[PDB]
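Q: One structure, pasted below without further comment.
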Amino acid sequence: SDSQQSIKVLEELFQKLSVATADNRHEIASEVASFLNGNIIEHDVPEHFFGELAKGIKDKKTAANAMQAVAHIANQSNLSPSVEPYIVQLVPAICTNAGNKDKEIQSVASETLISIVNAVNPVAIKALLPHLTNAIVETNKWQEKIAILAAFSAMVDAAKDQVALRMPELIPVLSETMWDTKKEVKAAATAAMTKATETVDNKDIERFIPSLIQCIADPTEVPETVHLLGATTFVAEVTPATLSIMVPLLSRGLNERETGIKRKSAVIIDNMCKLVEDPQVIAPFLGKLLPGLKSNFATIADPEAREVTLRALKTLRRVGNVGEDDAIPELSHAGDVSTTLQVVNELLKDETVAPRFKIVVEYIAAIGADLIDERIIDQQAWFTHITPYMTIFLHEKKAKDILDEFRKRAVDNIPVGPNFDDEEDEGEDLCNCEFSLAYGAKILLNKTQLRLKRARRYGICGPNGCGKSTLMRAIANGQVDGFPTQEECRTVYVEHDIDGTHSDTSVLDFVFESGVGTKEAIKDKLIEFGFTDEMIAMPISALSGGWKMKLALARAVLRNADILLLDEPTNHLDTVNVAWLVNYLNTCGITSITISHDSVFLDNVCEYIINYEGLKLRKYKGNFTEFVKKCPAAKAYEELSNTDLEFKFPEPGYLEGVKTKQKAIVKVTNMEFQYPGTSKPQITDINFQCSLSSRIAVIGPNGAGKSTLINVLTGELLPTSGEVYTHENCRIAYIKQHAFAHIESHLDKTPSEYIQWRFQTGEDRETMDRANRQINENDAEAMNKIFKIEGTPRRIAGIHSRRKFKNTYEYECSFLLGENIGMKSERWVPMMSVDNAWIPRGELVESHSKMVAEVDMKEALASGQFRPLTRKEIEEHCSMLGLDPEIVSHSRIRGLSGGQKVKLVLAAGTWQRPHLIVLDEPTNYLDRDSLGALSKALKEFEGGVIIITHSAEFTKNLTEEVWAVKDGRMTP
Amino acid sequence: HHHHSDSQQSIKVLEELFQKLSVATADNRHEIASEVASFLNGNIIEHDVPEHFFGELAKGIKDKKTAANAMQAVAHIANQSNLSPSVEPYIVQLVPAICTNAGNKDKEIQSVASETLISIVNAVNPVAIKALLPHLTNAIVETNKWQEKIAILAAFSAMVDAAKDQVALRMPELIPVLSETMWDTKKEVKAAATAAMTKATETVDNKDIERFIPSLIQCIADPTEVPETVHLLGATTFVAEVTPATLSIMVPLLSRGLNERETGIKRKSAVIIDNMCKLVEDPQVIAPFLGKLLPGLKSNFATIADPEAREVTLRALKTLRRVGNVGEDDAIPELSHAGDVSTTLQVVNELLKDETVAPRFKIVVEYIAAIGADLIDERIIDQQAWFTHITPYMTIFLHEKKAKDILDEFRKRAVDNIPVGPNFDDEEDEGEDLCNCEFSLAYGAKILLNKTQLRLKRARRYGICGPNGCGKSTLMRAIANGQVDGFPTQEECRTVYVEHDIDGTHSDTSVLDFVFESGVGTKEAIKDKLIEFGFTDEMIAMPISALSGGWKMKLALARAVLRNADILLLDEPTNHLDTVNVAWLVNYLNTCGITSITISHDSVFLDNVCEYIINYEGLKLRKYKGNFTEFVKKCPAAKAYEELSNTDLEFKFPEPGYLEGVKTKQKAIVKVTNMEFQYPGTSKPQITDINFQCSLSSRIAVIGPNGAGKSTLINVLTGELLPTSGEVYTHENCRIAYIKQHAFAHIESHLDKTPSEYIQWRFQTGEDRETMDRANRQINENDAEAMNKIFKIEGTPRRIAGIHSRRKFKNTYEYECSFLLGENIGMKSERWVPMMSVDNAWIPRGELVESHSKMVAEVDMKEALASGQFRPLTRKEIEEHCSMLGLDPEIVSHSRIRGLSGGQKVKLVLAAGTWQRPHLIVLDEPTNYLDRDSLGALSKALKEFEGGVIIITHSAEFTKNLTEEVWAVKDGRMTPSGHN
Ligand SMILES: Nc1ncnc2c1ncn2[C@@H]1O[C@H](COP(=O)(O)OP(=O)(O)O)[C@@H](O)[C@H]1O
Ligand SMILES: Nc1ncnc2c1ncn2[C@@H]1O[C@H](COP(=O)(O)OP(=O)(O)O)[C@@H](O)[C@H]1O
């Protein structure tokens with residue numbers, strides 16, 4: 001009913017929109033946008049509305065209006081998941097409009113495509129990309145190609161990790177476009193190409209990227225570029241993105257004319273492909289290299305070029321895991337949309353999914369498929385991204401039971417990759433053993449192998465109690481079958497030496513007694529290690545944790561060690577000393593084997609990881625983080641990374657005048673909201689109060705009145721009438737699932753930089769200005785927006801102060817008055833203080849976000865409410881939410897679990913220590929596990945709480961007050 | 001003069017070596033080229049040049065029969081680590097002829113020429129670019145042979161890597177040349193030109209336009225893409241300062257954009273021009289480009305009807321006039337010619353007017369003029385910097401004293417031509433103004449500042465700088481107490497002089513009550529902030545007398561927040577703060593969102609915090625955009641702020657590493673007996689019957705005029721030349737450091753690196769690349785099919801499969817190699833079969849380095865680790881080592897070498913050279929490139945060096961009371977004299 005009311009409101013607004021002019025177009029699009037993205041319909045979609053919107057887009061007369069509405073609907077912080085799939089479905093029609101002969105329609109279309117690319121869940125890339133690639137390949141309108149190429153570029157910044165995996169399919173498309181006959185298209189294709197390459201993220205070839213781009217544009221530079229690439233010694237993994245940029249150059253290298261080049265190409269091919277850890281990766285590229293190699297291993301005289309070629313060929317076959325007769329293995333279809341769709345259709349066979357929800361099912365499949373390519377398999381991650389789409393037509397419990405099953409089956413398709421290859425790696429082995437290990441009749445390792453390379457740094461991992469320390473002890477004592485003797489390979493178990501030196505003994509005589517050389521030779525090295533004469537002569541009993549470690553490593557050098565064995569080396573060590581230890585290990589030139597619960601340490605030191613898997617040792621090239629990507633079961637160990645527990649929200653900020661948690665800090669009276677254009681208000685005669693003790697639950701089915709009440713409460717919509725009292729400095733944290741899904745656009749940052757990103761302007765960009773298109777950042781000219789004040793045209797000269805205006809802010813603005821408008825003597829003259837005026841935040845942010853921010857910054861400081869974004873403060877804050885300091889300041893979000901991302905997002909949401917936390921349907925995307933932790937945190941929250949939900953089970957023992965909207969009204 | 005015997009012997013040796021050279025075949029070519037190179041680059045001639053030799057070389061390069069041989073000699077002579085300034089200008093003088101050969105029909109001659117140009121580019125003093133570049137630009141523009149163009153283009157590319165800073169300043173001249181070349185009909189030339197262009201853009205020192213570089217280059221190739229390309233850059237937010245490199249790439253595009261038909265393109269062009277150019281800080285930077293922007297903008301303003309496009313066009317025109325300092329009637333400001341070679345050339349010729357400079361030295365004067373012109377362009381003005389670069393060329397035809405006296409006058413006169421340069425502008429930057437004052441400052445009747453101005457922006461960070469004692473602290477105190485005329489009252493602009501507050505709190509008062517007694521809010525409110533800040537409940541309740549230095553600083557800032565401070569004032573805030581607390585302060589100041597003014601002797605702290613530098617100049621305050629490092633670029637005099645006392649110039653060399661079996665400083669660690677060296681092809685050995693010893697107490701002076709014998713003796717002593725006969729004993733682990741002027745000048749190729757990175761670069765392979773293998777080309781990095789070098793051992797052709805160990809051999813090293821035996825060499829069945837250990841053989845280092853450097857470095861590395869002599873390149877040790885040589889730790893790991901003064905660069909190079917803690921230091925003519933101040937410090941450091949010292953000098957003055965042992969070569973013989 002209140003839901004059926006929504007359908008009507010959408011009709012009135014759409015009726016006004018179709019009539020809209022270039023003058024009022026943005027005003028109504030905004031209304032449609034703010035209303036459509038809220039909780040307005042109960043388990044269904046405004047089918048008729050989307051139908052009219054679709055139709056309107058295809059008609060000249062309304063193309064601009066309909067599309068401009070989409071751009072507003074598809075803003076960066078408020079696109080509702082209940083709407084998202086229906087917006088993406090319009091991209092095709094919109095691409096066509098990007099090729100229209102009419103300038104206005106063509107421009108709005110181009111604009112709308114960028115808006116959509118920046119608004120969708122980045123993980124849903126597989127539902128959007130095909131529309132853009134299909135379009136640019138099949139169109140003959142050059143302006144359309146340029147608009148789609150621009151949308152490709154915007155996507156690189158919006159979903160970098162997701163795009164990276166699509167590179168092998170995207171690069172050839174951009175390459176082909178670079179050869180378009182239209183010069184403008186050539187120019188645009190080259191630019192998008194340069195943009196797309198930002199996803200390679202490979203230090204080894206980075207500096208040659210512009211040289212590869214040029215080659216795509218002109219083959220004649222291939223020899224020149226091959227000659228230019230020969231020396232690149234690869235270190236970092238060779239990803240799909242690396243190949244889509246390398247192979248085409250090489251392929252043309254092989255089929256070159258001169259023997260030298262053919263040879264060079266092979267070297268590069270060889271050198272690069274051996275670094276391909278997964279066969280599925282090189283699979284789609286094999287066909288562009290193998291033939292060129294076979295043709296060469298049988299057409300070039302010189303026995304040098306041949307040997308090279310063969311080596312490459314052999315590498316390709318090994319790495320490619322090719323089969324007999326040069327047959328490329330059958331690619332896995334775990335990440336194919338076609339596959340995940342079959343799984344979801346199958347799981348929905350006994351559910352009657354109406355026609356209008358089919359598009360959603362496809363979206364779900366698309367998201368599921370992408371999560372598989374990104375190897376995101378934990379339960380919370382899936383609930384975070386797909387559940388919200390499913391409740392569009394299914395009930396939460398059914399959706400969740402079905403979802404959990406969908407992920408289990410989708411995950412099982414993930415192919416089991418092979419193991420490292422003991423043969424190839426570089427260098428004289430320090431040891432190469434086949435052995436078993438038993439500790440007190442207990443088998444720790446059976447018929448396993450251990451090969452260590454000189455100057456290489458290794459880390460040993462495994463489930464707690466698997467025998468990590470015992471193996472190390474074994475290596476230290478030479479109790480591994482086949483291990484070299486101490487004379488052949490000197491091992492030093494750092495800090496684990498036992499002796500009988502008196503606590504009186506001097507540091508000098510302590511080392512001397514070890515029979516490691518003369519006292520002169522000892523002082524020499526100790527000094528070189530940072531020791532002073534005073535320390536060398538002092539009693540060992542006085543050395544600190546840092547100096548004992550340094551002392552031990554100094555002894556290692558004098559002992560001429562070949563392998564340094566360390567066990568929890570960062571224990572009792574402060575940050576400067578850990579940093580010192582990291583630097584020393586990376587530069588001492590000696591092999592080291594480490595066991596540490598500090599993943600950050602392991603990442604900074606290890607080049608390889610030796611993991612316990614059953615009673616076998618399995619090698620993995622890379623640090624701990626790389627290790628985890630290749631071995632999921634590692635995320636369940638006892639490393640600093642895997643540590644996850646429950647959380648607590650911060651204490652709200654101090655408020656003067658509030659002595660009792662029952663005093664109202666927010667009180668609204670006779671409040672009413674009515675969209676301009678609607679027949680009657682969505683909510684009226686509203687009255688309510690909030691306090692630090694509030695425990696309110698906004699219950700009921702989605703509808704016009706319930707959502708609008710929410711939108712006025714959270715600051716999105718400005719009440720059309722009524723009084724709003726807000727205690728100075730009162731802050732509200734609005735928690736939506738949008739932030740939880742969209743954090744996937746920031747996997748490249750540390751939790752800390754993410755929090756800095758969200759509060760860049762001083763306010764939460766995720767929730768502030770949800771009613772505005774905030775895509776305006778490159779608007780040098782959009783700053784010339786004209787404001788109409790007292791009947792005169794004006795431009796903003798400055799913004800000086802701020803003050804509360806109901807449920808938002810107003811800003812004092814100084815102006816420039818427009819004179820002789822339209823004439824050759826037009827000018828904008830600065831006005832006097834007297835003519836300054838207060839202008840609502842909503843009318844300023846789109847064109848002057850920077851000035852608004854500078855002003856918000858001042859007011860925050862002037863009122864003592866500003867919290868600095870220091871690493872220390874962020875770490876402290878994140879600790880309360882269950883995140884570890886080292887991981888927050890040094891680890892990339894990419895390595896966090898769904899649950900950890902939940903903590904990070906809650907931390908980011910509560911960073912300003914709000915007095916009122918408003919949660920928007922938290923059970924819609926959080927599993928029982930996360931719901932539990934959140935429940936406790938909300939019970940203990942020292943500030944007010946307002947939970948919007950349908951789940952009564954979640955509200956019991958948590959809330960006590962109830963808000964329910966009936967016929968545009970309600971009573972607390 | 002007086003005829004110099006050993007010196008005349010050198011002329012004779014070169015003649016014999018040239019005779020052998022002109023006869024060499026592609027087989028033995030490299031062997032004698034190497035001989036000519038190692039000899040020519042030594043101290044062989046006393047104040048003159050082997051004139052006839054250079055004439056023969058030039059005549060040989062122009063002759064088909066001998067072009068290959070002669071150019072290959074030039075190639076070996078121009079190696080990356082041993083090209084002598086005595087020869088350098090005569091080598092560059094041969095470039096035009098070498099270019100012509102790069103376009104020769106003959107396959108061999110053309111190839112050798114191409115290779116030689118690269119060698120020369122990589123061998124010259126980067127600072128002498130203006131002497132080499134013109135040869136290359138002129139050659140590529142007048143030649144019609146396409147292979148010659150490809151070779152020169154390759155040379156420009158190598159230039160970018162060998163002298164990046166110097167090339168960046170040359171971009172406005174280079175880019176147009178590369179662009180024309182891209183329009184060459186020949187398809188291989190267009191590709192090569194485009195590649196060179198792509199390489200040149202690397203001189204753009206920022207990322208503002210990275211994603212558009214390939215588009216801009218493509219645009220130059222196809223100007224019809226200008227309109228669309230202009231549409232693409234519209235979205236560029238220029239942040240970094242606009243330099244000559246950025247302008248050279250942007251202006252041609254914008255200039256065409258302005259002349260385009262569509263009003264939309266004329267408008268977009270203006271917008272980009274406006275945004276980019278208001279980031280120009282020196283009008284001389286944009287002056288040569290104004291003529292390509294002003295007329296178009298003027299024409300567009302008169303032609304366009306649309307008011308928006310008109311306003312945009314007019315706005316860009318006003319920015320151009322402001323930033324370009326354009327005068328009346330839109331006159332482009334007079335171009336300073338301070339950096340023109342013709343300007344510095346006129347200066348030196350005038351200073352040399354009473355000196356008779358022979359025709360054969362004309363090329364050197366011109367070379368000296370080029371170098372000076374570049375020092376000025378790079379704003380390198382200190383005395384030591386000029387002595388490092390120029391003195392060595394001057395002593396080719398002048399005595400050291402006369403050279404140094406003229407050189408110092410040359411520098412002063414040249415530097416004096418550097419233009420004034422208007423102050424810097426804050427207005428268009430981002431901030432509301434906290435203040436804007438016109439004032440004077442007097443302290444006890446002493447004038448600190450006279451009629452100057454001070455404008456501070458809200459939320460902006462400033463650093464105050466100026467010579468010691470100029471008044472920085474008084475100004476700050478003045479600001480805090482509102483004693484600067486027109487400064488806002490406390491109510492309008494609250495300032496907090498961090499940690500300089502005075503009150504009467506008991507040492508008993510708790511932290512909470514301390515803050516509370518200041519009347520800054522209730523106790524509840526205060527507790528809320530302190531906790532938010534990081535204070536625990538325990539600390540909030542404890543006595544203030546209990547806080548550490550770090551928490552007092554943190555408390556002080558917290559109190560500033562409770563007082564709602566608009567401006568924070570900090571005076572030497574890093575004092576009494578460990579690195580963790582200093583890092584915390586930096587972070588806080590950068591994120592507190594409040595304006596801050598800092599005074600600090602730690603330029604590194606200023607670089608991490610400041611956005612602007614307010615500098616005391618005379619009795620005026622001058623503002624500069626950027627942090628300290630950027631400040632020093634616009635104000636080079638600022639590199640002498642911690643100079644005032646003679647003590648900051650001193651340094652000490654490290655203690656040589658421990659050696660077993662050496663219990664006295666007289667114990668010989670190096671002993672040579674019956675030693676002789678004779679170049680193959682000469683009529684008689686250069687030195688013979690040589691005997692000598694070196695110990696940790698050696699204090700030797702290798703005296704005498706330059707010559708064949710003296711130079712060869714040194715070349716054997718330092719390891720470059722393997723003795724032809726005689727015995728050499730070297731104590732195990734004995735290390736020698738050879739300090740040559742070459743390293744001091746060539747560091748200008750690493751201005752981008754921090755001192756720490758520079759040192760890591762020099763010892764990347766565990767050995768010093770500046771002095772090791774000076775007799776080898778060693779420029780083989782992309783040596784992949786040259787590792788397929790065939791070694792003839794025991795009459796059988798072999799390839800190296802691996803190198804396994806090292807052992808001492810005379811004055812160098814031998815390496816145990818395993819081989820691949822060649823079978824059916826030539827046939828289709830040819831193969832390289834690995835041999836057994838029994839066939840391994842010891843091969844001298846000199847024969848392996850050019851083709852197997854990586855493998856050799858891996859062996860040297862293992863021997864260093866096994867002998868326990870290895871020194872890890874950790875930040876801590878590198879800092880500890882550089883501090884001994886008088887360099888600050890913070891500067892060594894965080895500051896770019898570009899910001900160091902000439903005297904500081906000297907400490908750094910000395911630091912690099914003695915990094916491995918040698919037992920002997922051999923200095924090659926130190927007085928030739930060091931000024932009085934550096935010499936004094938060096939003399940003291942040598943006197944205290946706990947290892948041996950060997951000084952190759954002509955100065956009896958510098959050795960008096962330093963050395964007592966004497967080595968003087970006479971007729972190929974030398975017997976040590978003096979005492980120890
Ligand atoms: N149109 C919609 N699109 C997406 N989710 C919706 C929609 N309508 C309701 N939901 C979600 O339905 C969830 C509750 O489902 P459930 O309790 O099973 O059904 P009901 O609320 O009718 O008892 C809530 O989390 C709510 O967010
Ligand atoms: N041919 C040369 N080229 C460059 N420098 C030279 C040459 N010959 C000598 N010098 C330099 O001359 C410098 C000063 O010598 P000086 O003392 O003036 O003359 P002399 O040593 O003959 O008494 C020495 O540092 C020496 O390195």
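Residue numbering: from 1, along the chain as shown.
Backbone N, Cα and C atoms are what each Cβ position is placed from, and that goes for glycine too.
So Swiss-Prot lists these for the protein:
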type	residues	note
BINDING	B:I45, B:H47, B:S86, B:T395, B:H399, B:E400, B:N706, B:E925, B:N928, B:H954	ADP binding site
DOMAIN	B:429-644	domain 'ABC transporter 1'
MUTAGEN	B:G466 to V (Swiss-Prot position 463)	Impairs ribosome-activated ATPase activity. Strongly decreases cell population growth
MUTAGEN	B:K472 to R (Swiss-Prot position 469)	Impairs ribosome-activated ATPase activity. Inviable
MUTAGEN	B:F653 to S (Swiss-Prot position 650)	Reduces ATPase activity and interaction with eEF1A. Required for growth at 37 degrees Celsius and causes a 50% reduction of total protein synthesis at permissive temperatures
MUTAGEN	B:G704 to V (Swiss-Prot position 701)	Impairs ribosome-activated ATPase activity. Inviable
MUTAGEN	B:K710 to R (Swiss-Prot position 707)	Impairs ribosome-activated ATPase activity. Inviable
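Context for these features, please: burial, neighbours, distances.
A: There are 22 other Cβ atoms within 10 Å of the Cβ belonging to B:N928 (ADP binding site).
Secondary structure from DSSP puts B:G466 (mutagenesis position) in coil. The Cβ of B:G466 (mutagenesis position) lies under 8 Å from the Cβ of B:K472, B:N615, B:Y616, B:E617, each of which sits 6+ residues away along the same chain.
Annotation note: B:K472 (mutagenesis position) sits in a helical segment as assigned by DSSP. B:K472 (mutagenesis position) counts 20 other C-beta atoms within 10 Å of its own C-beta, drawing on all protein chains shown.
Neighbour density for B:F653 (mutagenesis position): within 10 A of its CB lie 23 other CB atoms from the protein chains shown. In the three-state DSSP assignment, the secondary structure recorded for B:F653 (mutagenesis position) is coil.
With a cut-off of 8 Å between CB atoms and residues at least 6 apart in sequence, the same chain places B:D6, B:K710, B:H954, B:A968, B:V969 near B:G704 (mutagenesis position), listed in sequence order.
Counting every protein chain shown, the number of other Cβ atoms lying within 10 Å of the Cβ of B:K710 (mutagenesis position) is 28.
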Q: Relative to ligand 2, which of the recorded positions B:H399, B:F653, B:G704 have a Cβ found under 6 Å from one of its atoms?
A: B:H399
Q: How long is the line from the C-alpha of B:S86 (ADP binding site) to the C-alpha of B:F653 (mutagenesis position), rounded to the nearest angstrom?
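A: The Cα atom of B:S86 (ADP binding site) is 29 Å away from the Cα atom of B:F653 (mutagenesis position).
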Q: Rounding to the nearest whole angstrom, report the longest C-alpha distance spanning B:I45, B:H47, B:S86, B:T395, B:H399, B:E400, B:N706, B:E925, B:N928, B:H954, listed for ADP.
A: 16
Q: Can you check which residue among the binding-site residues B:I45, B:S86, B:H399, B:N706 has the largest number of Cβ atoms within 10 Å of its own?
A: B:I45
Q: Around the ADP site formed by B:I45, B:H47, B:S86, B:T395, B:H399, B:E400, B:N706, B:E925, B:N928, B:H954, which additional residues qualify by having Cβ within 8 Å of the site's Cβ center?
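A: Nearby residues not in the site list: B:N43, B:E46, B:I396.
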Q: Could you state the CA-to-CA distance between B:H399 (ADP binding site) and B:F653 (mutagenesis position) to the nearest Å?
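A: Checking the Cα atoms of B:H399 (ADP binding site) and B:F653 (mutagenesis position) gives a distance of 30 Å.
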Q: Spatially, which candidate from the binding-site residues B:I45, B:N706, B:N928 is nearest to B:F653 (mutagenesis position), comparing Cα atoms?
A: B:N928
Q: Using DSSP with the three-state reduction, classify B:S86 (ADP binding site) as helix, strand or coil.
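A: DSSP call for B:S86 (ADP binding site): coil, neither helix nor strand.
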